[PDB]
Amino acid sequence: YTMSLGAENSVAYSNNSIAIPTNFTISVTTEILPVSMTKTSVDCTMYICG
Amino acid sequence: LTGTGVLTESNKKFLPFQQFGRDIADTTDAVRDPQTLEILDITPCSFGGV
Amino acid sequence: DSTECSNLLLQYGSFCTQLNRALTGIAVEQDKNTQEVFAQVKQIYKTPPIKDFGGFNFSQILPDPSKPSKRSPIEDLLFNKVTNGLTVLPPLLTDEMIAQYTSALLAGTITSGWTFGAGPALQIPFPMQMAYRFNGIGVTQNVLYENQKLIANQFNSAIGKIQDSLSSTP
Amino acid sequence: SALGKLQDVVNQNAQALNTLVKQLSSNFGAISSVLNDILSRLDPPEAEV
Amino acid sequence: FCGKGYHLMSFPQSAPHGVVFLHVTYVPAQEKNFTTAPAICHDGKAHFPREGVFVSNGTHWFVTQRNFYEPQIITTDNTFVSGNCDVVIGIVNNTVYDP
Ligand SMILES: *[C@@H]1O[C@H](CO)[C@@H](O[C@@H]2O[C@H](CO)[C@@H](O)[C@H](O)[C@H]2NC(C)=O)[C@H](O)[C@H]1NC(C)=O
Ligand SMILES: *[C@@H]1O[C@H](CO)[C@@H](O[C@@H]2O[C@H](CO)[C@@H](O)[C@H](O)[C@H]2NC(C)=O)[C@H](O)[C@H]1NC(C)=O
Ligand SMILES: *[C@@H]1O[C@H](CO)[C@@H](O[C@@H]2O[C@H](CO)[C@@H](O)[C@H](O)[C@H]2NC(C)=O)[C@H](O)[C@H]1NC(C)=O
Ligand SMILES: *[C@@H]1O[C@H](CO)[C@@H](O[C@@H]2O[C@H](CO)[C@@H](O)[C@H](O)[C@H]2NC(C)=O)[C@H](O)[C@H]1NC(C)=O
Ligand SMILES: *[C@@H]1O[C@H](CO)[C@@H](O[C@@H]2O[C@H](CO)[C@@H](O)[C@H](O)[C@H]2NC(C)=O)[C@H](O)[C@H]1NC(C)=O
Ligand SMILES: *[C@@H]1O[C@H](CO)[C@@H](O)[C@H](O)[C@H]1NC(C)=O
Ligand SMILES: *[C@@H]1O[C@H](CO)[C@@H](O)[C@H](O)[C@H]1NC(C)=O
């Protein structure tokens, strides 16, 4: 299929109307960020030659 | 087949056409003794960083 | 297509697998970059058919209906100004869908301000939104309202100068 | 797939190490990939090559 | 930068070779249409909101904070005066209460 960018949302714009929230949601989201790698050391002489 | 490693008694059961066993790096990690047909693991001697 | 060459190349191991894996990682990283830049909204916002924004003109940045590519005149000028085992993979997002993403972002920031980036898109008149932005930089709303025609004229002149500067500088 | 970002880093590091150890099994055009086989099979003038 | 929505706070959590941030954000919800005006014309003077916005439920005009509906009577304590009513485009007529 051709991938849908998203749902269409026609904002009801006019020159004298505003939308004010009457309520709220306390939303908790996760963000995972890598920090470090495995500290690997390779003996070059021992790797090549044993 | 020459090498250097600790020889220990092995739990692997070789088929009668098999003489040696290879690891990921194609080093002999298991070997059959040609006089008494028993299997030995060959763990390498300890390596450290000074 | 040489079989002897590939038989000798197998003696070197998995170098080719490493290079193909690195190029595949680069190729998917480009699509990840385009997703991270342009696909920040899950709603495709559209401008109203009547472009009454209190004197503010966005025709140089809104998509042109007469063009089949649905690009803005500025975006059309930007696209005009940029000119043995190798393959070029096409990007996951084509240029019209990237233009549609930018059009959705433009419609959201014009009709709703910064509200669509923090939740549901809340409609607001554009002079009032501009007044809010004026208060963000520490200038009172009255200054914006009193000099609104001048601000809209300056904004339209600057947008036209942007198009002229892009069309006149190689 | 919640923690996929850490798992990709771990998998890439383990895969790089695994490919590094797989590279020891290649002879690179020599007669064998084992140094001990070359030291036991050849005189030093060809063994140096 | 710190989650989707208006950022309130965040909590760090350790992870194997990584960090997990629990971003606590404020998301607006249950929005309602209102009729809005840039300024209020009273006694030949233009009144502008000090921190909020003028809203109307259909018959009466109020001033509320921008991110939450909390209508209050338009007074001289939450508005400021700048100029007359002839300059601001879209100014509407409404009374301004004096405490
Ligand atoms: C604010 O009013 C507008 C129009 O007065 C509403 O937009 C309409 O919403 C309905 C239901 O989704 C649609 O069928 C109409 O086509 C919309 N009209 C327009 C012009 O967009 C809008 O939903 C109202 N907002 C709220 C929060 O009630
Ligand atoms: C604002 O939204 C909250 C939910 O996020 C509403 O709280 C719910 O109200 C209904 C009806 O009173 C209850 O059945 C639910 O149990 C409530 N949920 C929670 C988590 O308390 C709240 O009523 C809304 N307030 C307004 C003014 O709209
Ligand atoms: C917004 O700007 C566009 C262009 O900046 C205006 O379109 C011009 O209109 C005049 C008069 O009709 C024409 O002579 C030009 O050829 C038009 N230019 C282009 C590029 O189309 C437009 O009138 C402005 N106003 C509105 C409300 O759209
Ligand atoms: C707009 O809000 C005002 C104030 O909240 C409403 O005025 C009140 O309406 C109730 C219900 O009829 C009356 O009991 C009160 O006496 C009214 N107060 C005043 C000071 O008039 C008004 O009805 C609301 N309008 C709409 C269309 O919802
Ligand atoms: C808002 O109030 C002003 C002033 O009270 C109104 O302006 C008057 O309009 C009438 C008829 O249009 C004229 O006869 C007066 O001379 C005007 N006075 C001034 C000082 O301009 C204005 O019409 C009102 N607007 C609305 C929508 O009611
Ligand atoms: C000699 O080697 C054979 C294997 O070829 C084995 O069966 C036998 O036990 C060995 N005898 C001695 C005395 O080592
Ligand atoms: C809003 O537009 C209508 C026409 O659609 C016009 O009558 C009215 O004066 C405009 N108001 C403002 C504040 O521009």
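By the numbers in Swiss-Prot, the shown part of chain B spans 546-595.
Each Cβ is built from the backbone N, Cα and C atoms, and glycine gets one as well.
Taken from Swiss-Prot as is:
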- B:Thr547 to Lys: In strain: Omicron/BA.1 (VARIANT)
- B:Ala570 to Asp: In strain: Alpha/B.1.1.7 (VARIANT)
Return only the integer: C-alpha distance in Å from B:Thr547 (variant position) to B:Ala570 (variant position).
16
Cβ neighbour count within 10 Å of B:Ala570 (variant position)
14
Structural state of B:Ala570 (variant position), classified by DSSP into three states
coil
Cβ atoms other than its own within 10 Å of the Cβ of B:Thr547 (variant position), all chains, total 10
